[PDB]
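Asker: Take this structure first; my questions come after.
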Amino acid sequence: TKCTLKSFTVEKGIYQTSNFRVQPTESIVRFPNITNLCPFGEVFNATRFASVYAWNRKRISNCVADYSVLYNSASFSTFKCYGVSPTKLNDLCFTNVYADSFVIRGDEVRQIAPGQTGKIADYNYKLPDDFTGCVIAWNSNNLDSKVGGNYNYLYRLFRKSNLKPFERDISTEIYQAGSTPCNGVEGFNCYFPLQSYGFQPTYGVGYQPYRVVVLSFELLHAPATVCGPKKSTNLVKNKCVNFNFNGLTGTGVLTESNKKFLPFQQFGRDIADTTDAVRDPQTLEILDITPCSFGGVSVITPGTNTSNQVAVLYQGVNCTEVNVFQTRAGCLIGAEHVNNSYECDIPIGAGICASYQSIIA
Amino acid sequence: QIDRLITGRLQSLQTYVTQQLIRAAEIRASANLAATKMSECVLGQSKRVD
Amino acid sequence: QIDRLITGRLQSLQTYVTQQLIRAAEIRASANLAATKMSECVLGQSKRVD
Amino acid sequence: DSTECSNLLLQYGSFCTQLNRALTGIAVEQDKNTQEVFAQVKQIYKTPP
Amino acid sequence: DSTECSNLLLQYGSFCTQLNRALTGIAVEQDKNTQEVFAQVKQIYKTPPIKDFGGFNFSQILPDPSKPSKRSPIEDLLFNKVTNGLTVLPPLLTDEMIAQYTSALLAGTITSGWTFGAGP
Amino acid sequence: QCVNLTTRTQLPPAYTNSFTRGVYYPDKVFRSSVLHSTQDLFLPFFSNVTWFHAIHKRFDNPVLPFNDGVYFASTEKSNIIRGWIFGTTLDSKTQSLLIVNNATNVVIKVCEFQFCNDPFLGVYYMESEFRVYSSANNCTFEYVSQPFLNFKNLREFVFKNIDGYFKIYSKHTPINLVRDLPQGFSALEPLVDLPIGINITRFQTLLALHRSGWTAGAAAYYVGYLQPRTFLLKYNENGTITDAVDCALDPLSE
Ligand SMILES: *[C@@H]1O[C@H](CO)[C@@H](O[C@@H]2O[C@H](CO)[C@@H](O)[C@H](O)[C@H]2NC(C)=O)[C@H](O)[C@H]1NC(C)=O
Ligand SMILES: *[C@@H]1O[C@H](CO)[C@@H](O[C@@H]2O[C@H](CO)[C@@H](O)[C@H](O)[C@H]2NC(C)=O)[C@H](O)[C@H]1NC(C)=O
Ligand SMILES: *[C@@H]1O[C@H](CO)[C@@H](O)[C@H](O)[C@H]1NC(C)=O
Ligand SMILES: *[C@@H]1O[C@H](CO)[C@@H](O)[C@H](O)[C@H]1NC(C)=O
Ligand SMILES: *[C@@H]1O[C@H](CO)[C@@H](O)[C@H](O)[C@H]1NC(C)=O
Ligand SMILES: *[C@@H]1O[C@H](CO)[C@@H](O)[C@H](O)[C@H]1NC(C)=O
Ligand SMILES: *[C@@H]1O[C@H](CO)[C@@H](O)[C@H](O)[C@H]1NC(C)=O
Ligand SMILES: *[C@@H]1O[C@H](CO)[C@@H](O)[C@H](O)[C@H]1NC(C)=O
Ligand SMILES: *[C@@H]1O[C@H](CO)[C@@H](O)[C@H](O)[C@H]1NC(C)=O
């Protein structure tokens, strides 16, 4: 009170000095069920992968994507992102994802990169200089390789011009190594562009077949259907907690509600457009949001020339939520309630007054 | 630019309305006094000095 | 952005307190009139017309 | 008459409604004041000729 | 509960103190208004139990003993006909004590005339 | 497969009164015993709505401009109206939205379709005739859902294209009136929001033929257009919109 009044002596009276707050204890985030997962199991762990000149493009959209399972897998020998962060894939949202799956040689795994120049980069699969997304690659020597040689995986070796980014070329036109005319007829200086790899189990690391999946992100004006997973916590009721229900945040006491919502309605508002009712997204139940018991802290004292004894009034606060006496004005701590009636010395409110004789109310 | 003009003109209008409310309170007090004088001086003879 | 919200909400609160002070002056005038009527009409017989 | 100005002014809420309400209250208060002062009789008395 | 907002609000100084002090002045002025209107007597008068006033009936303005609020029928009808950091402070005088003050004023002006307003 | 229908009878389109229809819930917010004023794309009260018939020989499937929204009212028996055609140019140059309800399920597709000039379905007296498209080249969105569906049923629909969101509001109402729209109040609940993200400026209803040439089953439907205006909506104790006020209709409601 001396701090509030900016004086070392306090006259007899009641002085509102501070503002009691019921501090929030927990944080409750309730988000709906993580269903309709993106089909990453049929892209990363498919039966047969495609070649690199005809890489399979899968469109990931209208689903929730759990990148934490993909990132925490130890089978992947290469996980390099060029436009985003691996730990923020579960937090960001994108419109759609293009998944490009192919098989290359182990020495060409570095060639799927922005600014990298190689045969796979120039003729088989090209990335832009402003590429966003992540390239994931893992060894597949136990599956793709054959003791007689796996010749099913082809790759383009020759083309007149370099690729544009995200461009396919499945054409089988005979390349002209020299300047002799070739009408599709092979000769001394005219060769077929697609050659087969030599994947065998006796080769070391670098010639083994590597399965590569490249995820590319689009951030157009279309809505961001692809988002990360939501980790909803448990629900705690009857306590002043910080609630976060489907992006609607606030602080309040969440109690059971008798308001019967219609099934399309999620939140509830009073006359003054404040959210006082809400539906939990996990379990379809209706909760009332009572605001925490904020109050004004008033100090009841006589003069400091008389005494240093004080009483504290918490306005509009029940005495179980803070010489303790419950009034209609609030909870009064430090005053002994008596049954006698006197003239009003220090007004408390609602017919209650305080006086010094100790402090009585 | 319109945000600067809007906050300036809104402050001017709020100042004008506040001054008009204070002057309307003064004129209401004068009119209550005038109605009291109409009741007590015209419609009757008043013992109240001055 | 928070500064814009702060100055808007502070202007709203100042407007509310100003109009509450004007209404408090009006209610104080009405209550002074009511105390005068309590003293002069209830606690005595008044010669004042109307 | 600028519609962009009114679209920006709607972001400030009901300040204009408050000011119009206060001015309307003052305007009807003036007629109430004249009614209280001068209309103290319901009979229009006339002097003899 | 935003702490960054309050840190930015401290740049504007003591505006909040002025608003709180103006509202506190209004709040104590309301109790002062009720005190000046109704608490004009320091003696709580009662009517006699026998209501023999020479034919004059005051039952519609005297308090009704059958009602728990101890209001007059007229006062009961009057009370029936009236229907984010925000707090409402209760008035210092409750409606029961304002009704008690009006009952004391009515008993004084019925039993004692204008003599109770000028002395004993 | 496409078929020109050349046995139609020429007749000008009709018009009738909207009364107090076309109201929908503007948001997902419960409100109890309160009056809420809201600014949104609403259908004007007592407005001039375009009336189309299907009777035998009338078969009204034209293409109309979408504008800012479409109120679709359907006085339906024996399920003639099955879906709608959404797009801008209605060919393979642009991307179009398809809403169909066939005999099993509802299918929602966003693809590059080649629409016929006269698209319809057909029921043989059994549904065994689908002539609504000739091709489907580049699909971006597919969505299979639960089925939405004297005239006995009344079907109200509101379609809105706001920020790439397609809002479908609907209400089923049991009526027994013969010819025109009944006069009453029924607020349309939100059914499904679609992430389509496409331009739509024109629309077309999809009907179904009855085969036993072709015969048109008895049906009538109504098209209204949504305009930006203010409604004062009344919410009861149970939280349903029971009455509304159009703020720009007459000075009394103003
Ligand atoms: C004074 O007035 C009251 C009410 O005006 C009278 O009470 C009524 O008495 C009659 C007959 O005794 C009843 O039929 C009414 O129902 C009473 N009305 C109420 C409101 O109680 C009362 O009789 C009058 N006289 C005295 C001496 O009290
Ligand atoms: C149904 O009628 C329409 C309108 O006449 C036909 O559409 C036209 O078909 C001719 C055929 O060569 C084209 O030259 C026109 O350009 C078309 N016009 C439009 C606006 O598309 C349609 O082909 C007919 N259906 C069938 C199956 O013949
Ligand atoms: C194959 O990859 C998918 C990627 O989504 C993963 O979910 C699945 O568990 C993998 N299979 C095995 C056997 O690890
Ligand atoms: C969502 O998950 C909760 C978890 O128990 C389950 O009870 C509920 O049935 C699920 N579905 C819906 C629609 O809430
Ligand atoms: C509706 O429009 C048509 C043509 O535009 C017109 O003939 C008719 O009178 C209109 N209805 C009303 C009620 O104005
Ligand atoms: C309805 O349409 C869907 C999608 O084209 C199709 O799978 C289904 O077989 C159709 N039903 C009938 C009865 O043709
Ligand atoms: C659309 O389809 C045509 C032919 O089916 C094809 O040539 C074109 O590349 C496709 N475009 C896209 C964006 O899929
Ligand atoms: C949508 O289509 C209409 C007509 O085809 C055109 O005028 C408008 O510019 C288009 N809007 C966009 C964003 O492409
Ligand atoms: C509200 O619902 C109850 C059923 O719980 C019903 O008795 C009452 O009539 C309804 N009131 C309105 C206005 O719809």
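For chain E, we keep the numbers from Swiss-Prot: what you see runs 745-827, 856-892, in order.
If you're wondering, the header gives electron microscopy, 2.3 Å.
Each Cβ is built from the backbone N, Cα and C atoms, and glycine gets one as well.
According to Swiss-Prot, the natural variant E:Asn764 to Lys carries this note: In strain: Omicron/BA.1, Omicron/BA.2, Omicron/BA.2.12.1, Omicron/BA.2.75, Omicron/BA.4, Omicron/BA.5, Omicron/BQ.1.1, Omicron/XBB.1.5, Omicron/EG.5.1. In Swiss-Prot, a natural variant is listed as E:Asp796 to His, annotated with the note In strain: B.1.1.318. The natural variant E:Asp796 to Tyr is recorded by Swiss-Prot, whose note states: In strain: 19B/501Y, Omicron/BA.1, Omicron/BA.2, Omicron/BA.2.12.1, Omicron/BA.2.75, Omicron/BA.4, Omicron/BA.5, Omicron/BQ.1.1, Omicron/XBB.1.5, Omicron/EG.5.1. Record note (Swiss-Prot) on the natural variant E:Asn856 to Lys: In strain: Omicron/BA.1. Record note (Swiss-Prot), natural variant E:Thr859 to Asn: In strain: Lambda/C.37. The unchanged residue is displayed. E:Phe888 to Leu appears in Swiss-Prot as a natural variant; the accompanying note says: In strain: Eta/B.1.525.
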Asker: List, in sequence order, those variant positions among E:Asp796, E:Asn856, E:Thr859, E:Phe888 whose Cα sits within 10 Å of the Cα of E:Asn764 (variant position).
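Answerer: Near E:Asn764 (variant position) by Cα: none of them.
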Asker: Tell me, by DSSP, whether E:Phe888 (variant position) is helix, strand or coil?
Answerer: coil
Asker: Out of the variant positions E:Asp796, E:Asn856, E:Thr859, give me the one sitting nearest to E:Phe888 (variant position) by CA distance.
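Answerer: Out of the listed candidates, the nearest Cα belongs to E:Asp796.
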Asker: Relative to the Cβ of E:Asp796 (variant position), which residues of the same chain, six or more apart in sequence, are found under 8 Å away?
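Answerer: Long-range Cβ contacts: none.
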Asker: Fewest other C-beta atoms within 10 angstroms of its own C-beta: which of the variant positions E:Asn764, E:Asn856, E:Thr859 fits that?
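Answerer: Least crowded of the variant positions E:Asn764, E:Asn856, E:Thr859, by Cβ count within 10 Å, is E:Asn856.
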Asker: Within 10 Å of the Cβ of E:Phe888 (variant position), how many other Cβ atoms can be counted across all chains shown?
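Answerer: Looking across every protein chain shown, the total is 18.
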